[PDB]
Amino acid sequence: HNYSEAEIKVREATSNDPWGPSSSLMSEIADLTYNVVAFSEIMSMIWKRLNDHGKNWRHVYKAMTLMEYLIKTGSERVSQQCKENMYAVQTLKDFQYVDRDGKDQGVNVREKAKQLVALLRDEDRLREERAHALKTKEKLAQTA
């Protein structure tokens, strides 16, 4: 069918464009993770966007950025499902992409993957990361 609004938001937040996802858009997606229907659509689209290679690395990098944000500020179900699909996060630590100009863009995906896995496996730390992230999200909504 047509994409749901939640799916459209995830695709925009992970678009193959030279700009990272805005905090405002990620915050909207985070709220939608509490919606039982939207949650599954959101997660599925993120896993799909992470499934890419080489020159399409921005899809992957931005999808990881969004996943990190949702792990920290969305429903606790996000982190739960990421832990259950840990392998799919771990594989990204080996992603490679050096462009035609010889510049290593893939090292960025590898670095973010490494720190994303650490965030998911360090259980005591996740509690503190969520508290700080949620406070940051609250301030975002209370500022222009």
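The residues of chain A that appear here are 15-158 by Swiss-Prot count, in order.
We read in the header that X-ray crystallography, 1.6 Å was used to get this structure.
The backbone N, Cα and C atoms fix where each Cβ goes, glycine too.
Counting every protein chain shown, the Cβ of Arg63 (mutagenesis position) has 24 other Cβ atoms within 10 Å. While the structure shown retains the original residue, Swiss-Prot records the mutagenesis experiment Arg63 to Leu with this note: Strongly reduces lipid binding. Abolishes lipid binding; when associated with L-73.
Here the residue is the original one, but Swiss-Prot notes a mutagenesis experiment at this spot, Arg72 to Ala: Abolishes ZNF145 binding. The C-beta environment of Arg72 (mutagenesis position), restricted to residues of the same chain at least 6 apart in sequence and closer than 8 Å, consists of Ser29, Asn30, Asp31, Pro32.
Taking a C-beta cut-off of under 8 Å and a sequence gap of six or more, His73 (mutagenesis position) has these contacts in its own chain: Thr28, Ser29, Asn30, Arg63, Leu64, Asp66. Per Swiss-Prot, mutagenesis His73 to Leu is noted as: Abolishes lipid binding; when associated with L-63.
Counting only residues at least six positions away in the same chain, the Cβ atoms of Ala27, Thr28, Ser29, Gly34, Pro35, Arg63 sit under 8 Å from the Cβ of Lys76 (mutagenesis position). According to Swiss-Prot, the experimentally introduced change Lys76 to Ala is described as follows: Strongly reduces lipid binding.
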